[PDB]
Structures are given as structure tokens and as C-alpha cells.
Amino acid sequence: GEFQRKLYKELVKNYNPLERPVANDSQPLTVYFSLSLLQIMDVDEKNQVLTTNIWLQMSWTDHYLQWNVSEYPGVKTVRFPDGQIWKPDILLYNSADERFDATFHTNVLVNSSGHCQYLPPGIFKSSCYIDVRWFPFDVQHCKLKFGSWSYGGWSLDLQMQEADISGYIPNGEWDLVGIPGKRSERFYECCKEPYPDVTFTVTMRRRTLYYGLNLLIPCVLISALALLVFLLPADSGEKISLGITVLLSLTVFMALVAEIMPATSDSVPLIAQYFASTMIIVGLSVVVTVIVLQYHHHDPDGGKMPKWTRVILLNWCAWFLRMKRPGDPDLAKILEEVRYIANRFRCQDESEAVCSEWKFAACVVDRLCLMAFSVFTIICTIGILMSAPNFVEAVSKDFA
Amino acid sequence: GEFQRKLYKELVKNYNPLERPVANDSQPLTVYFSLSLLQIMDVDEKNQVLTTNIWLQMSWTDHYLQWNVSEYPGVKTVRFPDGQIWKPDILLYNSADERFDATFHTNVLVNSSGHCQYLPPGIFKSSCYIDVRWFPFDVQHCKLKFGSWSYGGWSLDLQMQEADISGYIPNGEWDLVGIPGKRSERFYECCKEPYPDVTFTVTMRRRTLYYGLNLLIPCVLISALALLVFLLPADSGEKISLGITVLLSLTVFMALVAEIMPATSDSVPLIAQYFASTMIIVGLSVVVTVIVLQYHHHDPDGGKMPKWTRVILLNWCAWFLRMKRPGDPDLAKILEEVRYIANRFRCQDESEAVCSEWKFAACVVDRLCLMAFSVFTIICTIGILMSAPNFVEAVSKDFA
Amino acid sequence: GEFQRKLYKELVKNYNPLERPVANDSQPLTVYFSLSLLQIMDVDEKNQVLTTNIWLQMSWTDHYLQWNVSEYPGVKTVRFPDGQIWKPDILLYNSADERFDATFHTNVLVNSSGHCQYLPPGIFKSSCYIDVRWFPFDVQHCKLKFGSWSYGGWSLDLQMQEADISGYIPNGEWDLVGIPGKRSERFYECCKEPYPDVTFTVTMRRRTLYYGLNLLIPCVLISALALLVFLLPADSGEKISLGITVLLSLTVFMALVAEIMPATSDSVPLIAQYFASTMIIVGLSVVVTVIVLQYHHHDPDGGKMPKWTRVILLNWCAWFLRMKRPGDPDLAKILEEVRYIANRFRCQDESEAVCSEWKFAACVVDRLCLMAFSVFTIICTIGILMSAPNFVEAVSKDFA
Amino acid sequence: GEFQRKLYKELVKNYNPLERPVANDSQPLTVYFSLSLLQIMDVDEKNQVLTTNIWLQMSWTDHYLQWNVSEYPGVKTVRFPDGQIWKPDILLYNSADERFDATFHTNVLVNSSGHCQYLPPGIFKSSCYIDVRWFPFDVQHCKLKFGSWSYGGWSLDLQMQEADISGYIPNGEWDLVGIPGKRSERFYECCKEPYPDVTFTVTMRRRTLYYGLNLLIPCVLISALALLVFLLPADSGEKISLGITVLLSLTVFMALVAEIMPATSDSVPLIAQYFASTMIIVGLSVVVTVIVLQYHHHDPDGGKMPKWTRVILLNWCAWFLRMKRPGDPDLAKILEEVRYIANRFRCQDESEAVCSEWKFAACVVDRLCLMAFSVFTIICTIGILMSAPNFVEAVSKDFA
Amino acid sequence: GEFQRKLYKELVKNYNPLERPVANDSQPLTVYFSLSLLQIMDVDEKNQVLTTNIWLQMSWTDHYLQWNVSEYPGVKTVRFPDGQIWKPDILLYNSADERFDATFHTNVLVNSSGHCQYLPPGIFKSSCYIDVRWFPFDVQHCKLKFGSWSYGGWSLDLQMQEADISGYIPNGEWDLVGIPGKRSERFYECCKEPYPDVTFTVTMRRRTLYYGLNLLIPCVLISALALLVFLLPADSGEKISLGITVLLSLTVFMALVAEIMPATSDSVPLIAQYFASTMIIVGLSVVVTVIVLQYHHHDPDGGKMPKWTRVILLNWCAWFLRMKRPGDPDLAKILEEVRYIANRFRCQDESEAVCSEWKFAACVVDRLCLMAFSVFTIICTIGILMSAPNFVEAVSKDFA
Ligand SMILES: CN1CCC[C@H]1c1cccnc1
Ligand SMILES: CN1CCC[C@H]1c1cccnc1
Ligand SMILES: CN1CCC[C@H]1c1cccnc1
Ligand SMILES: CN1CCC[C@H]1c1cccnc1
């Protein structure tokens, strides 16, 4: 259109894109900054990197891009590309992207009264501190720091508008609690001028259904299966095999799965604590299995039972568990020979009785250890899980 | 040519690439937008990222790029590169690429009557919601949202043309069901102007041949082989080894293959449910194996069976399964000694008979458990698989 | 030089880089397109992406870049950079690179008679269909489609010259069979103008030495050592251990190694078929081992051998395999007592006689199944391998 | 503003961005270079790559960008983008990024007296030598070398200001010791001119809580559990199983975990030394277990022990460990026959006694080797861990 | 300064960056090309990609960039950025980066007599053929080809200066042997003009301390521990378990670690050959263990030993190994009964003697095969290691 073309010709006349568009130079320029979050595309615990897809909202009044709509009847808004009009140098301070600016420079809508608008999208990659102490029931606060790079408080009076999450799409792993913001002024060793900034904190809670179903439940079930080593009769040579195979499976599990955790040293993760507790339980189970096998395979001539252990293990533990406690010269020479045979048989029977008593003591120790270990692992797992905060509310929100 | 050079000289005379080419500024500009899908290169279930090779189709009428062919006899079409003529700022709203615009800016052909065409290719990386509840028999709908970034409904009246899949090449993993689309107008908190957009939904079904062959069949086969623990005679100490080895192999299979699923918590995947069912079956098989070994290795002097279990396990289960149920003074002192030997032998024989009865009870329990577990696992696998919709048609298309 | 500088000044005068350099605008411009394959950098079966390092070759006559060498004695060729002269917009249609154009824009040589040359290099990433049905003995045909983007048949008459592989550096994995090319005209729904293109098909054969040494041989050898379960005497209980451990090793092998295959569903790959056959063989070997152990550990009082199985297993299989088939009152009651002990011993002897017959039957079944499984695995492996085409020629080229 | 626009117009009049802004060309230009470390985002031991978020600080006096504020009442500072004013070509010499320069070119603040300021951020990726001889208790010194690329001592007199870590955020894995630096002049084979540079050395210490908890503790515990093979009674048959399973688990652990060490050959890492010691201990334990099983399973008729091993193993080791040491014609023919039976029984008892003495000797060796191996492993692990320097202080800082 | 600004104004007057700066156009331009290798950042055996950080050195005489220093007292050197003065289009022919030109375009210094200098750095990624036949003791020669892209011999007379490695920082993994180069002229099918090039060959040797310590030693030790299967007494059922577990661990080791070799078929790598030999040794050991178990568990009623094997295994091998070779009517009916009992006992003793002889033969076979296998494995490992060239010098340089 003739009017649009003439207005475009007259609008850039004597216009310098480097100049701050203010009628009075001594007065600061007010820029309203906001944010429009859409997706928490990825959060990387190991690298402490937050990746989001957001739209930055900026607005300011331009003193030179004004016209009377009566003289230009058809046009009411005009769009300027990058590098043709002044734009704020608002940057993400704590950006982790290889190129510092991840915004996609788009056009700039302009009022008929000089008011401007700027909505550059972009995949923002910010470095936020990630806490894994209460993993996976942790609540993460990551901060997005936005502020003008080379404009101070006397020049660009940055202002805050509430973040908009109307277009936000739910993430399958993280539940958003809110995105509050704050505006503050900081001094720098470079210069004697304040540099106001707008910081948006992203509070997200991790959904624990997948992790609880894939890590906690299988490991708890395998630990409960490890207790089966104490129900295997000692006569079958499979207790050691079962215990060591369970331990090998679990030690493969921890190293293979719980490696996505960052190599931080701020504190021990809850999952690490619980894996360590399970490893201790399984190792002590193997130790007790070795002790039980040592008691079971005792030589009758190796040594009699000591009085204290004999009396305690055959009276007190039996009472507690209600275990059942088992239990012419030719004739002369031929008689002597058969007497020898029978005496040897009697000695064999006495040795067998001693061995049976040893086996009973071993089985009693085994049952007592099974009960104690089951109680210990139940209480330890319950306490470890309940130690983390927001555990009950997380379960109520996820499983219920 | 002289005519072509003169027309190029006269075409850009007083031409502003920022101006919307409309004869009447108060009227909007009609832009026909379409899409030409070529390949679904990659869909990332874990990353919720879809990657496709597509060509965007845009066409609009330019009021300033017109000429009389009679005055330029040889030329009929001209091409302008990027940044020399006005082009719609149509962008992919839900882009997941590091740079928002993935299009490759190509030349722009022009009619002799001002009509234009624009066919920029590009590797579009859009973020779509990926549902894995019915994996691998899931049907996925992902939306590609296209619309002008800075032009509203009063300026750029975006229209729609049906997507073209004539050049589409098939994927070896996903079967296209179609690419429908819709045009809608929505408001934004920025401005009081509607912004029409065109959204193309991609409906793709996953081909399940590879997954069913490489995950389902091996796991069902190994679960069926785990039932062999109940056909092993208890006299050989290998039931526990077989069971624990099968369980370890299955837990490695799970934690090694079922990891490409995203860590979502919307719902439990079907494959996760079926792996959990298989894990429960194998664990309970190990528990029953320990029970059978406990029954088999019973001390004769430990205690007789309770009459209830004796009668039930020796009558009812035997009848149901048609089990076969097995079964001077020198002479005086020599007499007493052989009497003692024979009495000891008779006691040994009766103890052996009791032990054999215990072994029979253990074997009968084992067989009953084998039958029950086979029925349970068959019905559970069949039900879990048949629960997912479109299962039968997926099989008919893939295997048949 | 003065002459060179003057010629450069006069050559750009009134030159428009957007104009097609033709004396008669109605006459199409002839562009000779060729390719210079240098390397096959990488071919990605999983992602269906081919990566090559090639030099495109273009040649066309320019009407405006001509001069008389008599007037410029010293200069005979001139080079222009990108964006200063007209260049064909020849693009790789089926490109899979994040940016569509992977070429590196270099200078353009010019004759003293207007003839031009343009050889841009680049790492080209094309989406070619990869067939893994006969993996690893497959022959892959991948197509590189080149053609002008915005120029039709009435404007840019593309012509094909034979591809040059003179500087081709052989790859250590793939053997180049040839790079034939073809030129065709195809229509588009946009426009009523043909768009000639040049398509180069890359026929490469996979060298199978590495794959046959690292995958086929170890799996065959592991199956051969899994057949050893049928040579272990049943009295020693490690048959189940050996069989299950070999099955575990093989199921780890297949999952860990045969994962570079794409998740395609066009057809079952040969390596997948062979792995499935090996899995079936090992699982059936475990089943037969369980059956053999069940026959070996049979209670003598459990039941006599059925007549049919007894006669056939002790006559027909023995004949076939030529197996060896094994085999005052005081005195009165002392008589009665010794008679009792001897009768018990005789019954005992009959008991181990029956047990030895059972063990012989189990061993005969074991040897028969060993022979059957050996012959079956041999014929299955040979047939599966020889089913794929070009097997013999591939072996003759690689190993011989 | 009118004053701002006029000043911008007059400031770039006759200004060449290529010219070094100095009043006297013969005098060098003083540029104060500093650094503002913000985060140690990632260090790559395998790739010898350091990644940090830093802000470079540069300052210099410009003789052409000066004005009298009395003539421009409102403006006091002006900002110039890249490419419009002269900037130092200060580059990171040892950069490991695909593009050599990673700085984000930002605007340039300017005084009212010509003084300048330049604060370009960037994700700096540098190649620093990484020493793993004391892993994970190592202290790393990586050098960042900054200096002008094409300006010498006579032209650009680079000066140094102390690095600022006021805005530094702690890293969860590395504890910063300090960031000292030095300025030096070094010559080049190209040119007879010094090129002063500023080199910042980053001294970081690795926090060892995570590594000590996840690698040292599990491996020490597994090694301690490997000694349980010596407490297993020899009558049971799981000693070899336990030993070989522990060795397999440990080698799987080492292969899967100690792979993020770089493949350097400068020296053997401490973790590699300790893993090798553990592997040697476990292998020698398996050898000792084989020897003990050979001693335990000795045929009585195979031959009596040598007198030397007899006396030593039954006297000296027993004393040291205080182990208990176990321990008408018809009548004639009937006597002869029963005498035969009894003599055979006596010979059997003699052989049994010899075998029991063999078992006692085997158990004595087993206990002695258990004690020796426990002492050896404890001293070896303590010595290896204490060999690394700063071990005590690292433990005190992390665990205490 | 005024002089510097005036010289900058006068230097670019009538200047054309496209023009070759030569006084006589017919005469070629002499460009001195060199290289300053700094670091071998990474070499990719699998990808056949060599990554180095180098500085390119170029120098040429410019006819138009000359001035009299008397007229410009202060300035003596000037710097031009990219695109303002003519630069050689020297490119890396065999590049592998996604963009062909990986150099960073820095400033260009100029003499007071027209002599120029150009030092563009960059991370150069070149495709070099990598030979893994003698891995890890291989010596790699990779070629970096540099030459003018669009300038021939008649125009740009390229000259070579020796590569500079003064600034080289030694790599931990690879030892530099030297970087010699050559200059040659090649003809291309495009043009009838020679195109001289400079090719630098990088001769690098791999330091083998890490690989020898982490692959060769563990596998040799594991094979030596697999040889322990022949010292286990056959009475303990653990030979099969030990052998199969070692084979499983080794087959995990190979497929898990020796995967960074490329899938090349030029020749079998030394490490692959050694792994194949170890696998064959372990499999044959398992076969021999199965044979020994078959001999040990022989039914005495199965059949007598063949005379040949009896005599050879009891005489020749025993002599060679010096193995010890073990070794009124009532009275009548009581006589008959006791005679029966004793006759059965004598038959039992004869059977036991036959079984003991079988056990002796099995043990002798076991010891003989142990000796043979130890000798075979030691000779095979020594020979396969010594086969590779530069083995002794690599050992002397690394371990000594
Ligand atoms: C607040 N700004 C952003 C970081 C430093 C500071 C600054 C000061 C002067 C010139 N550039 C940047
Ligand atoms: C519809 N457009 C795209 C997203 C927001 C909106 C918009 C409005 C004004 C200026 N830029 C963008
Ligand atoms: C041949 N070109 C490449 C693909 C389609 C066709 C085309 C048609 C119109 C405008 N641009 C491209
Ligand atoms: C100090 N500069 C940076 C590295 C080399 C040196 C240099 C010398 C001459 C021309 N360019 C660079």
C-alpha cells in the first residue's frame, strides 16, 4: 500500500538503532519483562542442566516510532526485524548453552503510539543447582536470572510482570508447583551503577510412580527373596549359591541403574543410603549362612558342644520358638567278634546322635536369624523411606 | 538477457522487503499454507521429541511483483533469495530444536501476475506428547502447530490446504494412518488480536513385529523354561540354581531393554506390567521351590506330619493326579547281640519309610504347584497382552 | 595487476547475481552436473542415515563473464566467491542433515570464454533405506537425489556426467560395487513445470570378515559347548548348571550385541533368525536335560517301567547304538534273625538293580538326544547361513 | 533524545574500527585484562577437556570516543555493538572447542572520557592436562591462556587484574582452591616481537565422598566377603562357587566402573593399583581354595603324607592355633567268615581315620590361609589408600 | 593516530579483495605454507577420524599493501580482518568436520614492505586410515592434505616450510614420532592445470601401558585361573561350574571391552586373535573336563576298560608322571546265610576296586591335560604377543 510504504520510508528517517528511544535522555527507559513457560523439556541431574522452552515477553515505549493514524488510514501496526530498531540486551545470566543467547530473534510489533512488543522464543539451557538428597522424592528449585547486560538502573529501569503458564503443557515426569519471580538490584566490581534483574524460580516436584515401580519395588522384592536363604534346609547345598547370586544381582542393579545420579558430595542420596543398607543386609545374610553351614557340618570328633551354647541353644531358643527336640572256645571267639561289630555300631549311633544335635542347633540359629533379619530389613526400609519429607503426600498424589 | 536484467532492475525499484504486499492496507493478506511430509525420520519416546523431513508450502499474491510479459518476452518467472522480498514469518510453535527455525531458506518464485510460491525444506524437530501405556501396540498422535509469529487475523489471513504425502516414503517402524489438520483462531495475553494457526496432527501406529519378536517371545519362552524347576527331581541340587539363574537373567533383561521407555508417571506401561507379572511369577516359583525343598529334606526324628496335611496330601491330591503310592550262655549272648543289630536295622527301615513318605508329599506338592503355575502364567500373559486395544488388528497387519 | 584489477572492475559492472546468465531468456541454460565420491564416512543402519564425503561438480556457460584476453594479457581465469555471481540451487533432496545444505560454498572459476566451474565439497548426510534382511551379507542400494530447487526444465536444463571415483579411498567395512546415475523429469502438485533431477545410486556390499569372526563363530562354538550337557554323567549334578549358564551367556550376547540393528518390521533379519534357532536349541536342550534327570532320579518303589518304554529303550536303542547292557531254640531264632537280615539285603540288591536299569534308560535317552541335537543344530546352522544370497561369493572374497 | 542522536552521529564520524585508538602511534595501548569465573560446569578426565562459565573483563582508553558532557547534558555512557569499534583480539590459546572463539560478542560500555569496558560471557572449553595418578584424591591444575592474537608488546601492552570469584557458585564435585595467574612475554618463530599473555591456573580438588562411598566401600566389602570362602566347611561344595562368583562380580565391577579414567600411560592410577591388588587377592584365594579342596578329597590308598608335612601340620600349626585334635567244622567256617567281615570293617575304619586326618590337615591349612589373607588384605588396602597424598585432609574435609 | 588513520584510508583506496596481489599477472604468487601442531586432541579408531588442534602458517608478498614508513612515522604493521584483503583459499582436502573449513578466521598482519602473515587456528578433524592389525602395539600414519582449492600452479605457487612442534603438548596415550611432509602436484579431471598441495603425515605410536595393564594382564591371569579346573579333585562337583563361569566372564570381557575396534575387515586384529585363542583354550578345557568327569563317573557294571587304554594309562603315563598306584541242619543254613552275606560283600569290594581304578585313570588324564594345556597356553600367548613388531621396543619404552 502507498500509505504503508510511505510510513515505512518516513519511520526510519534519521533513525539510529543504537540510540535508546527516550524523549528525555536523563530519564530511564521502563521495560516490562515477563516470561511464558511452555515446557520443561529436559532436566539433567548429572550435568546440573535445566532445559526449557519459553517465550520472553518484553515491552517498552519508543519515542520515535509514532505516527498519526489519520494520515495513514490503513496501517496500525508495523514490524521491524532484528538489527533495525533498538532492542534491550536482556540475557539469561546463568545460561549453560554453548552460545550464550538461545533466543530466536523475531520481528517486533509496534503500536500506533510508539508502544512496542517483543516475543522471542527459544530453548533455554540454564545451569541450576540440583539436589538429590531426597531422591526421587525431591523438590527442585532452579533459578532463571534475566537482566540487561550493558544497561544500568539509570538507563533501563527493568520491571517485572508475572510469569504466564496458561500455555504450559504438563510434563510426564515433573509436576510444576509454581514459577514465582523477584526483581533485585546488584552491584558489580566493574561499575558504580546498579543493574536490576528479574529472577524466576522454577519449583518442580518429581513424580515418583515410575521410580518407585522400577527401583524401590524390585529391590525390596529381591531383598525379601534373599531371606529365603534362611528357609532352605542345610542338607541341600544351595544356600550359598542363592545368597551370592542375589548379592551379585543387586550389585549389578545398583551400578547399572543408580548411575544417573550426579557425582556430587553435598550429601548421601536416599537411594544410595537404601542400597547401602540392602547391601549390608545381604552381606550379613551371607555371613550368617556361612556360620550356619559351619555349625551344620561339624565333625563329631572335632569337639563337644560348649556347655553355655549347648544349654542356651537347646533350652531358651527352643522354648521361645517352640521347636521340637528330636529324641567250646569257638563260641567264645564268635561272640567276641559279633560283640566288636555291635560295639562299633553303637559308637556309630552315638556319633550320629551328636551330629543330629549339631544340626538341630544350626537350624535353630538359622530360624532365629531369619526372624531377626526379616524384622530388621522391614524396619530399616520403612524408616529410610519415611525419613524423606513429602513422602506421604508424594505417594498420595502419585499412587492414590 | 537484456529483458530479464531490465525487469530485475525495475522490480526492486522503491521496494521495501518489510512491507506487506497488499493493494489495500485495511484488507488482510491471504496466505495458503500446506505441508508436504516426506519421512518420519525419528521419534524419541524418552525425549518426547519427534523428527521429520517435511516441506512447507506457502503461496500468496504480491501486488508489487507484477509485469506485462509482452514487454519482457523471454521471462515468465523470477526468483528472489531470502531477505529481498517479504515472506510470512510462519513458525513451528512447538519446536524442540536448539534454533527455533529449522527451515532452509530457499528462493521464492513469482508469477507474471504477482502470485508467489515458497517451498522451504527443513528437519523439523517438534515436541509431541508420547504415550507408552499400550506399548508397543500404541497409536501416537503428535501435533505440529504452524502459525504466523507477528501477524494477526486482520493482517495475514492464514488459510489451509491439505497435507501432501504423495512423496512420503514408508518407515520400517511406524505405519502412517494419515496426517489431518485444522485451522483455528486463538487469543493471547499480549494483544487483542486473533492469531490464526494451522495444526497438523500426525497419527502413526507402531509396527510391533520387531518388539514382539525380540522382547515378548524371549521373555515368555524363558518364563516357560522357568517352570522346568518343578520337573527337576528334588534329589538333584539344581532347582534353586535354575530358578535363581532364570530370575537373574530376567532382571538383567528388564533393566537392560525396558529402559528406552521414558520416565513418565502418567500410567504404567503394558510392558512394565507384564514384566512385573513375570517377576512375581518367578519369585513365587523360587518361594515354592524353597517350600518343596523344606518338605523334601525333613528329619525323620524332627516330627511327624499333622494328620490334616497327611490325609489331604496323601488322599485328595493323589486321587486328583492319579499318583502312585509306594508300598550254653554263649548262645544266649550271641542271640541278644544279633537281636540288637536286627532291631537297629528295623528302626532304620521305618525311618527310611517315613522319609520316603515325606519325599512323596514334597513331589506331589511340586506337581500341583507346577500345574497351577503353568495355568496362572498362561492366563496372565494372555490377559495382559489382550488387554491392550488394537492388539488383534496389529497382529493381523504385522505377522499375518 | 593493473589489467586484472581493470577486468575485475569491468566484469561486475551492471551485473545482477540474481539473473540467469543466458543470451536468449527463452532458451534453457544447460548445467552439467556430476559427482566425485571420495569416502563413505559412515553408514548408520539404526538411523537409516548415510554419511559420505563428496565433491559436487557443476559447469555452465555465462554470457556476461567473458573478455578478450588480448586486452587483458596476463589474466586467463577469475574466481568469484559466494553471492557475487549466479549459482545453480542444486540441492540434495533426501538430506538428513539438520541444515539442508551441507556443501561448503567455495570460489567459482571462470574461463576466458565465459565457461564456469564449481566444485563445492561437503559431508553429505542422506536418508537412504537400509535393508537388514540378509545381514550381514546384505547389498545396500542408497540413492542420492540431486536437482535444482526453484528452476524447472524450461529454465535450467540439468545434464548428468558420470560420477568419478578416481580419488575414492576404500572403506575398511564396505566394498563399493558402483555408483550409477540416472536423470529423470518428475512433476509436482505446485507447478505445471517439469523439474529434472540427477539421482546417483550407491551400491555397497558389506565385508563380513569382522562380523563372521565376532558373532557367528563364537555363537556356533558356544552352542557346540552347550551340546556338552549331554556328555556329563548324570551322577554328577552340573548338567543343569552348564545348560542354564550357556543359555544365560547367549541371551546376554544377543541382547548386548544384536542391538545395532534398526527396530524395523519389514522382515526378520538373518542374524535374528539364527539367534532364535540357537535359543530354541538351548532351551530344548535344557528341557531334555530335565527329562533325563527325571529318568535318572527315579524311586524304585515309585513304579515299574512301562512295558513299551522298557522294551523299546532296552532293545531298539541298544541295538542301534551298540550299548553294553549291565548284567536248641536259641539256634532256631538266630536262624530267623540272620534270615531276616539276608532277606532285607536281597530286597536291597533288587532295588539297586531296578535303579541301575533306570539309569541305563536315562543314559540311552541322553545319548540319543545328543546325536539328534548335534545333527539338528548342524543342519539348521548350515541352512540358515546358506539361505542368504551372495553368501558363497562373500566368503570367497573375504576369507579366501 | 536529540543530544543522544547528535552525539551518536558525531562519534562515528571519520571513525575506522580497524584503527588502534591511540593518540601516539609509537606508544603501546594498555589493556587491563581480567577474568570472572562463575562456574566449573564440567571437567572431562577421559577427553582432557575443561568446561567453565566465565566472563572476560577488558578495559582500555579510547582517544576517539570522547565528548564534553556539558554539550550533551543527558547522556553519559554509550554502547557500541560488535564490528563498529575496535576491540582487542584476545583469544583463549588452548581452546578445545570446535569454533576457536566461544565468547558471546556483547555491547561495549564507554565512558564520557573515552574509557571502555567489555564483558563478553562464554562457555569456555579448554584442553588441560588431567592427572589421575592419585585418583580420586587428586588435585588438578588446569591453565587458561589468554593473549592477543595479532598484537604484540610494542602495540598492545596487556596488563593483568586479579580474577574475581565473588559470583562463583560451588560445584557439587570439585572444591576450588584458588585461581591465581601470571603475565609473561614469550617469542614466536614467525616474528621478532614479544606477545605478552595472561595465564590463569585453576586449582581444584575433587570431593571424594561420592567416590569413596560408591567404589572403595563396595569393593572393600566384597573383598572382605570373599574371605568367607575360608570359613565354609569343606564338606559343603560351594567354596569354589562363592570364590568364582565373587571374582566375576569384582571383575564386572572394575570393567564397568573404572572406564571413565582416560587411557593414559603416564602412570598407573591408584584405583587401578587397588583393583589389581584386589584381583590378585581373590585369584590367590581361589588358588588356595583349590589346594584346600585337593587336600580334603584325598584317597586313603593314594598314599600317606610325607613325614615332614605330617609333623608340621599336626604339631606346629595345631599348637599355634590351639586346635583340638580328634581322637564241628561248621563252627570253624562260621568263625572264619565272621572274622573276614570284621577284618574288612577294621580296615574300613583305618581308612576312615586316615581320611579324617587328611580332612583335619586341610582345615588347618584353610584356617591358616584365612588369617594370613585377612592380614594381607587389610595391610595392603590401608597402605594403598594412605599412599596417596592429601588423603587424611581429604577425608577430614569430606566425611568429617 | 592521525598517521595510522590516514594510512588506513589510503591503503584500501581502489582495493579489491578478489584480486590476486601480484605485480605481473602472468607470474605466479608464492605462498609459504607451514603448520604448527599443538595437540592431538582425540583419535577415533572406530570412526577413522583424527582430531588435532593446529595453527596454519601462511605468508605471501602483497604488491598493494606497501607504504613508506617515513611518511607514517608511528605505524609499522597493520591488521586486516576477514573479507577485506585477499587470502589464499587453502583448505584441508580430507576433512571430516560437518563444515569443511574448521579454521577460525583471525586478523591478517602486514609488513611495511607488503609481506603478509596469517595464523588461523582451529580444531582440524581429518579422516585418516587407521590400522588395527597390531593393536595395541600399532604405529599409525595419518595424512593431512592441504592445498589451494581454486588456484593452480600457474597462479598460486604453493611452497612448504617445515612443521613446527615447539609448542606441542605431549598426549598421554600417543607418542609422536615426527610430522614430516611433502609437496606434490596433481592433475584433476576438471582442468588442465596442476594443483600443488602440501601433505603432512603424522606418525604416531600408541603407548601400551594402560592397555597392557587393563586387558592383557587380566585375561592372561583369568586363563591361568581357568587352568585351576584341572587341580580340582573330581569328587567335588565344581569343575564344570568353575570352567563355565570363567568362560562366561571372559566372553563378557571380550564383547564388553574389545568393542572400540572398528568393524574393519582388512585383517584380524592381534587382540582379536589372542581373545579367540583364549576362548578356544577355555572351551577345550571345558571339553576335557567333561571327558574327565565321564571317566570318573563310570558304572562298574558298564564294562571293563579296553586293554590298550588300560595298559597305556596305567603304565606309560604313570611312569612318566611317577604317580603312585594304589594297592544239625540249622548250623548248615546259618553257614549258607553268612556265606551269602560275605560273598555279596566281596563282590562289593571288587566293584569298589574297579571304580577306584577308573578314578585313577581319570585323575591321570586330568593331570596330563593340565600339563599340556599350561604349556600350550604359555607358548601360544608368548608367540602371539611376540608376533607383533615393535613389541620389545614398546615394552622397553613403556614399562622400563
Ligand atoms: C551486569 N552486567 C552484566 C554482567 C556484568 C555487567 C556488565 C557491566 C559492564 C559491561 N558489561 C556487563
Ligand atoms: C501469536 N504470536 C506468537 C506467540 C505470541 C504471539 C505474539 C504476539 C505479539 C508479538 N509476538 C508474538
Ligand atoms: C523441484 N523443487 C524442489 C521440490 C519441489 C519443487 C519446488 C516447486 C516450487 C517451489 N519450490 C520447489
Ligand atoms: C601470539 N599470536 C598468537 C599465536 C601465534 C601468534 C601469532 C603471530 C603472528 C601472527 N598470528 C599469530
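To match Swiss-Prot, the residue numbers of chain E are left as they are there, and the shown ones run 23-349, 430-502.
Backbone N, Cα and C atoms are what each Cβ position is placed from, and that goes for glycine too.
According to Swiss-Prot, the features are:
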- E:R42, E:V44, E:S172, E:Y210: Ca(2+) binding site (BINDING)
- E:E120 to A: Decreases permeability to Ca(2+). No effect on permeability to K(+) (MUTAGEN)
- E:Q139 to S: 115-fold more potently inhibited by the alpha-conotoxin ImI; but no change in inhibition by the alpha-conotoxin ImII (MUTAGEN)
- E:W156 to A: No effect on ligand-gated cation channel activity (MUTAGEN)
- E:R227 to A: No effect on ligand-gated cation channel activity (MUTAGEN)
- E:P491 to A: Loss of ligand-gated cation channel activity (MUTAGEN)
- E:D500 to A: No effect on ligand-gated cation channel activity (MUTAGEN)
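In this structure, the C-alpha atom of E:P491 (mutagenesis position) lies 38 angstrom from that of E:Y210 (Ca(2+) binding site). Neighbours of E:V44 (Ca(2+) binding site) among the mutagenesis positions E:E120, E:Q139, E:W156, E:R227, E:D500, defined as a Cα within 10 Å of its Cα, are absent: none qualifies. When the Cα atoms are compared, E:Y210 (Ca(2+) binding site) and E:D500 (mutagenesis position) turn out to be 45 Å apart. The recorded positions considered are E:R42, E:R227; of these, E:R227 has the fewest other C-beta atoms within 10 angstroms of its C-beta.
In sequence order there is nothing to list, since none of the recorded positions E:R42, E:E120, E:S172, E:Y210 has a CB under 8 Å from a CB of chain D.
On a Cα basis, E:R42 (Ca(2+) binding site) lies 15 Å away from E:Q139 (mutagenesis position). Take the CB of E:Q139 (mutagenesis position) and look out to 10 A: across all protein chains shown you find 19 other CB atoms. Considering only the recorded positions E:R42, E:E120, E:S172, E:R227, E:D500, E:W156 (mutagenesis position) has E:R227 as its nearest partner by CA-CA distance. The 10 Å shell around the Cβ of E:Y210 (Ca(2+) binding site) contains 16 further Cβ atoms across the protein chains shown. As deposited, the model skips 80 residues from E:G349 to E:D430; the distance between those two Cα positions rounds to 42 Å. E:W156 (mutagenesis position) has a Cβ environment of 19 other Cβ atoms inside 10 Å. Spatial neighbours are here defined as Cα atoms within 10 angstroms of one another, and by that definition E:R42 (Ca(2+) binding site) has no neighbours among the mutagenesis positions E:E120, E:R227, E:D500. Considering only the recorded positions E:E120, E:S172, E:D500, the residue whose Cα is spatially closest to the Cα of E:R227 (mutagenesis position) is E:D500. Taking only the Cα positions, the spacing between E:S172 (Ca(2+) binding site) and E:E120 (mutagenesis position) is 21 angstrom. Proximity of the mutagenesis positions (E:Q139, E:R227, E:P491) to ligand 4: a Cβ under 6 Å from the molecule is found for E:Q139. Rounded to a whole value, the Cα-Cα separation of E:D500 (mutagenesis position) and E:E120 (mutagenesis position) is 37 Å. A distance below 8 A between C-beta atoms marks none of the mutagenesis positions from E:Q139, E:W156, E:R227, E:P491, E:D500 as lying next to chain C.
Around E:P491 (mutagenesis position), a 10 Å sphere centred on its CB holds 12 further CB atoms from the protein chains shown. There are 17 other CB atoms within 10 A of the CB of E:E120 (mutagenesis position), with all protein chains counted. All chains included, 22 other C-beta atoms sit within 10 angstroms of the C-beta of E:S172 (Ca(2+) binding site). Within the group of recorded positions (E:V44, E:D500), the Cβ with the highest number of other Cβ atoms inside 10 Å belongs to E:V44.
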